[PDB]
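J.: Got a structure for you, written out below as structure tokens; questions coming shortly.
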Amino acid sequence: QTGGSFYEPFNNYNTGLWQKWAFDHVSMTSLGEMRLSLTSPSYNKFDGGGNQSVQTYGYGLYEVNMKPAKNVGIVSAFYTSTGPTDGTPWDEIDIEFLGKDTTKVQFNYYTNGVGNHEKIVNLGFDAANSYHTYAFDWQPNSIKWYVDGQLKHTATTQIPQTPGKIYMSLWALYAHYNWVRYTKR
Ligand SMILES: [Ca+2]
């Protein structure tokens, strides 16, 4: 990987740490939030709103304090990915919110282009109403997804290994991202 540990409060838009797909996607608020906006076409990428990291990141703790958009059809996401990206394996780890029901969160991952690891977890709260912290601890032999510090799911087989960029996307209305943190453990 090219990137070490960082904390992103989203007070300013750091172009050294992030890049916008389109200047339009993708606006900062006065309350220290990054905002994604979808207007209006499917199916991304890259026909939806999206932000991505400049550097690539590997094993460690990824935390995102966000609020998905609440509307049928749309998907708000936080994920690492190699892209793809031809000449590189498709490795990706996902936190996704289906707008039709923001009381659920979907976990997933891809390794060498093979996903189909969708795990839908009931949150016990509407994710759109307040900020909650969603995380995954990515290590070579396990991914552990957390919601507000509590373990919600564990994957132990076919774990991705290729460092990827950190993405935020809204596709298929606003998704808000309060802060992000990567800890190279
Ligand atoms: Ca913030």
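All residue numbers here begin at 1 and follow the chain in the order shown.
Backbone N, Cα and C define each Cβ position, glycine as well.
These came from Swiss-Prot, pasted as-is:
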MUTAGEN   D47 to N (Swiss-Prot position 89)  85% of wild-type activity
MUTAGEN   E63 to Q (Swiss-Prot position 105)  50% of wild-type activity
MUTAGEN   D91 to N (Swiss-Prot position 133)  15% of wild-type activity
MUTAGEN   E92 to Q (Swiss-Prot position 134)  0.2% of wild-type activity
ACT_SITE  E92  active site, nucleophile
MUTAGEN   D94 to N (Swiss-Prot position 136)  0.5% of wild-type activity
MUTAGEN   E96 to Q (Swiss-Prot position 138)  Complete loss of activity
ACT_SITE  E96  active site, proton donor
MUTAGEN   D101 to N (Swiss-Prot position 143)  65% of wild-type activity
MUTAGEN   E118 to Q (Swiss-Prot position 160)  15% of wild-type activity
MUTAGEN   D126 to N (Swiss-Prot position 168)  60% of wild-type activity
MUTAGEN   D137 to N (Swiss-Prot position 179)  80% of wild-type activity
MUTAGEN   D148 to N (Swiss-Prot position 190)  70% of wild-type activity
J.: Closest to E96 (mutagenesis position): which of the mutagenesis positions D47, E118, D126, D148, going by Cα position?
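T.: Looking at Cα distances from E96 (mutagenesis position), the smallest one goes to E118.
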J.: What number of additional C-beta atoms lies within 10 angstroms of the C-beta atom of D47 (mutagenesis position)?
T.: 14
J.: If you count other Cβ atoms within 10 Å of each one's Cβ, which of the mutagenesis positions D101, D126, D137, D148 has the most?
T.: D137
J.: Highest Cβ count within 10 Å among the mutagenesis positions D94, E118: which residue is it?
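T.: Max Cβ neighbours within 10 Å, all protein chains included: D94.
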J.: So, in DSSP terms, is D101 (mutagenesis position) helix, strand, or coil?
T.: coil
J.: To the nearest whole angstrom, what is the C-alpha distance linking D47 (mutagenesis position) and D94 (mutagenesis position)?
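T.: Answer for this pair: 19 Å between alpha carbons.
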J.: Between the Cα atoms of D101 (mutagenesis position) and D91 (mutagenesis position), what distance do you get, rounded to the nearest Å?
T.: 27
J.: Rounded to an integer, what is the Cα-Cα distance in Å between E63 (mutagenesis position) and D91 (mutagenesis position)?
T.: 18
J.: Given 16 unmodelled residues, what's the whole-number Å distance between the CA of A172 and the CA of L173?
T.: 11
J.: Please report the distance from the Cα of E92 (mutagenesis position) to the Cα of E118 (mutagenesis position), rounded to the nearest angstrom.
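T.: Roughly 12 Å, rounded to the nearest whole number.
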J.: If you measure from the C-alpha of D94 (mutagenesis position), which of the mutagenesis positions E118, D126, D137, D148 fall inside 10 Å?
T.: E118
J.: Spatially speaking, which of the mutagenesis positions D91, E118, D126 is closest to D148 (mutagenesis position)? Use C-alpha to C-alpha, please.
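T.: So, spelling it out, the nearest of the mutagenesis positions is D126.
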J.: Among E63, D91, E96, all listed as mutagenesis positions, which has the most CB atoms within 10 Å of its CB?
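T.: Buried the deepest by this measure is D91.
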J.: I'd like the Cβ neighbour count for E92 (mutagenesis position), meaning other Cβ atoms within 10 Å of its Cβ, all protein chains included.
T.: 22
